[PDB]
2 protein chains.
Amino acid sequence: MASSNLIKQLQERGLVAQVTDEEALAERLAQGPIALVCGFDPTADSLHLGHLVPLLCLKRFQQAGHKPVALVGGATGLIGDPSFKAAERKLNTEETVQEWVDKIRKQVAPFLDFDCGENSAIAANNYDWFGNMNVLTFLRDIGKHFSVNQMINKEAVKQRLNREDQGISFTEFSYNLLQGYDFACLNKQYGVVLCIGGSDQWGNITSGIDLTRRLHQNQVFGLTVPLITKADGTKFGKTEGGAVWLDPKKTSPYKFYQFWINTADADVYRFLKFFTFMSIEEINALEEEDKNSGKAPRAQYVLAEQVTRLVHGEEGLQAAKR
Amino acid sequence: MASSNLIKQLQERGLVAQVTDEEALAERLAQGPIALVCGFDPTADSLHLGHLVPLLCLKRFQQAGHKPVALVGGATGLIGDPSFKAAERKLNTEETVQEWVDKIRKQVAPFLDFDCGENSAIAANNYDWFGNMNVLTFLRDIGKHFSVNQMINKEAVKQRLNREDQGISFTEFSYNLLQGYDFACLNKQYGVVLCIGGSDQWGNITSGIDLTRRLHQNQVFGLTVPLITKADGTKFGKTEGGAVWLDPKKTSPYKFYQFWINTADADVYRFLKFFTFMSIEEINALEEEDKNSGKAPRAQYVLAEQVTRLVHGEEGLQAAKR
Ligand SMILES: [N-]=[N+]=Nc1cc(C[C@H](N)C(=O)O)ccc1O
Ligand SMILES: [N-]=[N+]=Nc1cc(C[C@H](N)C(=O)O)ccc1O
């Protein structure tokens, strides 16, 4: 009945929006290292700042000794996740998505350790199991476990089905089943018992938990990180020029460092908790220090330095000063 | 602008429940012979009396010079049509359905002419195009043309989604898309421009009409035959022993003839119109004759003789008397 303090620690950083059976999860985490997964869809040839918190959270779990499975949606990216989206996602071609998958897999790799013993990271691609799956097999073997009555009640698609100015394609309506099966598949092959995801993923994650129970009779868990907000109410990671990419060829390390330096005083201490590995004690002391220094706050350049090194390494940090 | 009288003729037999753009259809029918389709799902190793009106209606179209496509649902029978059904259909195995498909195809054949020139019948099986279709291709290429908002409003599935004592699987919810694509596929390969079906098929047929427009920009049509009713309110074709099969090994020709002899006076003249090729004039004269004869009505054994010969031929009619 031992209990891990990992979920508590993430909670103090404000990184847990929702979590299933927290008490039970904390006990399972105390049993020993577990395999967990976080997934990313190839919506572009690179991830951007909107995907960084979940990615770093996967790394936070590995640091605590757990094994991270970095899933790239080679199949789901050909369908489109409608969760809390106002309109249909653009449909990209098979050829282009397969190319983007490889780019994202490569971009994700440096963030995790693939050479640290049994909790070494593992890359996954759901195109492996959906790429050649026949439609009748999908509809029968996976589809019979989903109730449409329940599906149309999921909060993630509620507005699309209720607002006269919106609608949802059968294509995107089926997405929840694909991600649900992803959890069951990874549970069966890698022993994955936890899926963490973005703030708009609760329903997709819970469908995976239920399907894993229905298919393999195993209890698994889910956790979502929060929607990252800015005090001024604007969208985090959105600039006049668009997204802030993690690919240095799209958004240079210099520009990336500039983005963080510009962080609002109201957001900077919360952002240090979400985006860096500094301890809560050190961040709290830094906030107190800035409060009584009479100098410009140090928090913005500490944040810029920390995240720039995490994303672009020492080379990018050096490039940010020339 | 010539107009065919075929739809009018079927209407006088009481065989048209619903029909799309009747005026336009009648004009198209006057242009020349068309290819049309009627489909049957392998729910059992034989069809039964509930499937006979649509089957004979396909033959009525061939007699008027049109070309009948007899479709057997090798794929749709692995999914299950939920239209106006109270509960999920039983899921049968791939191996068993494939066997039943062959049996039904063989049972249907004798009802149509496969050797009468250009309007010769053609057998089709939707397993040809769905059997190996990948799920992502289905969801994207067919799925993007369906609105879930519209799908949940179809009368055929309304009760399943609205009544607390019912529910529908994603499996059966997807059926409408399969049958919809069937129409588009047959339109493209065989020039099929009309689909006729059972009384519970309006929505499945209209989805095919809309998808054929969206995919191939061709205007096609649909028609349904009526739910066959009995004056006493009980279900037609239902007996204490179950269904009345068209397979003589399941329901003997003798038993089949007995079923028709037992027809209620209130139903017999309507049944002669639905189930035989006797002219309306002859049936009307027979009703008048029975009205003023002072003898037992001749209608029941005329009906029994006509339908028994149609279903089991001269051999079965002879067997019905020994
Ligand atoms: N498991 N898991 N997580 C997944 C996560 C994603 C991406 C997720 N739908 C997102 O848009 O964040 C795709 C597939 C997955 O299986
Ligand atoms: N086209 N057409 N008609 C079809 C008709 C059926 C059978 C129909 N759903 C029924 O249950 O009567 C199956 C597939 C079809 O494509």
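Structure determined by X-ray crystallography, 1.8 Å.
From the backbone N, Cα and C atoms, a Cβ is placed for every residue, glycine too.
Swiss-Prot lists B:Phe130 to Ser among its mutagenesis entries, and the accompanying note reads: Utilizes the non-natural amino acid azatyrosine more efficiently than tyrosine. Strong decrease in affinity for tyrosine and small increase in affinity for azatyrosine. Temperature-sensitive. The local packing around B:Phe130 (mutagenesis position), expressed as other Cβ atoms within 10 Å of its Cβ over all shown chains, amounts to 24. Reduced to three states, the DSSP call for B:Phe130 (mutagenesis position) is helix.
Residues or ranges marked as ATP binding site by Swiss-Prot: B:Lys238. Annotation note: B:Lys238 (ATP binding site) sits in a strand segment as assigned by DSSP. Annotation for B:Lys238 (ATP binding site): no spatial neighbours, criterion Cβ-Cβ under 8 Å with sequence separation of six or more.
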